[PDB]
Amino acid sequence: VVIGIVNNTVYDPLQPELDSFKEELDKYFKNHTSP
Amino acid sequence: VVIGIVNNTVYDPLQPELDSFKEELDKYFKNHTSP
Amino acid sequence: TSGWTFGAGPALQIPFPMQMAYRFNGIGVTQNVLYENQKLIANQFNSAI
Ligand SMILES: *[C@@H]1O[C@H](CO)[C@@H](O[C@@H]2O[C@H](CO)[C@@H](O[C@H]3O[C@H](CO)[C@@H](O)[C@H](O)[C@@H]3O)[C@H](O)[C@H]2NC(C)=O)[C@H](O)[C@H]1NC(C)=O
Ligand SMILES: *[C@@H]1O[C@H](CO)[C@@H](O[C@@H]2O[C@H](CO)[C@@H](O[C@H]3O[C@H](CO)[C@@H](O)[C@H](O)[C@@H]3O)[C@H](O)[C@H]2NC(C)=O)[C@H](O)[C@H]1NC(C)=O
Ligand SMILES: *[C@@H]1O[C@H](CO)[C@@H](O)[C@H](O)[C@H]1NC(C)=O
Ligand SMILES: *[C@@H]1O[C@H](CO)[C@@H](O)[C@H](O)[C@H]1NC(C)=O
Ligand SMILES: *[C@@H]1O[C@H](CO)[C@@H](O)[C@H](O)[C@H]1NC(C)=O
Ligand SMILES: *[C@@H]1O[C@H](CO)[C@@H](O)[C@H](O)[C@H]1NC(C)=O
């Protein structure tokens, strides 16, 4: 509907801090197979 | 204290994406118990 | 051409379709109403003139 809109990405704040926990969780799974 | 308040539920923007993360986490445990 | 900036200082150009969104924000209406009803609003203004 809007005339003149442009194409770009939108960075969202929750995704990076939860991605820190996601990397932490992947590391925890990987270390959890070690024993 | 407030006169005239009504009863209803309140939706919260963090619950649904952390619920998707909880479902992903449960799926990850379920897959991790398979081997 | 410049909204209200020319009366306050150096003249700063601004698109009219954004100046009207600023006016709507001024009168307490969110700006997306303009971007969704621009054609109708323009027709109203022309008919009024
Ligand atoms: C910013 O990103 C938008 C999403 O990728 C993009 O919209 C995409 O535009 C192309 C071409 O205009 C569409 O491609 C389709 O084009 C016609 C329909 O008009 C179909 O018949 C074709 O088979 C093809 O599928 C994409 O579908 C469309 N994407 C979406 C999600 O609608 C914008 O174009 C990008 N911004 C700019 C300035 O290009
Ligand atoms: C919206 O939800 C509220 C919370 O569930 C609810 O409040 C509840 O109201 C009932 C009846 O008014 C209470 O029931 C108690 O009533 C008397 C006290 O007046 C007690 O002696 C009884 O034993 C019984 O326990 C609930 O305790 C009360 N809940 C809470 C948490 O305080 C509202 O009534 C709901 N909205 C509407 C319009 O009903
Ligand atoms: C601005 O005007 C030019 C032509 O003068 C046109 O090509 C362009 O699409 C216009 N931009 C918008 C956002 O309408
Ligand atoms: C892996 O888990 C063990 C206990 O099971 C712990 O001692 C160790 O510090 C962990 N390593 C990492 C990198 O998390
Ligand atoms: C509004 O008035 C009616 C009676 O006129 C009363 O039953 C009701 O509780 C009132 N509502 C509030 C929010 O005070
Ligand atoms: C389960 O984990 C294994 C790791 O060996 C992976 O190859 C597989 O794709 C996983 N399946 C799902 C459904 O996540």
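Heads up, chain C uses Swiss-Prot numbers, so what you see runs 883-931.
Cβ from N, Cα, C; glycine included.
In Swiss-Prot, a natural variant is listed as C:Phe888 to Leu, annotated with the note In strain: Eta/B.1.525. Residues near C:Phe888 (variant position) in space but far in sequence (CB under 8 A, at least 6 apart, same chain), listed by position: C:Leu894. Under the DSSP three-state reduction, C:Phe888 (variant position) is assigned to helix.
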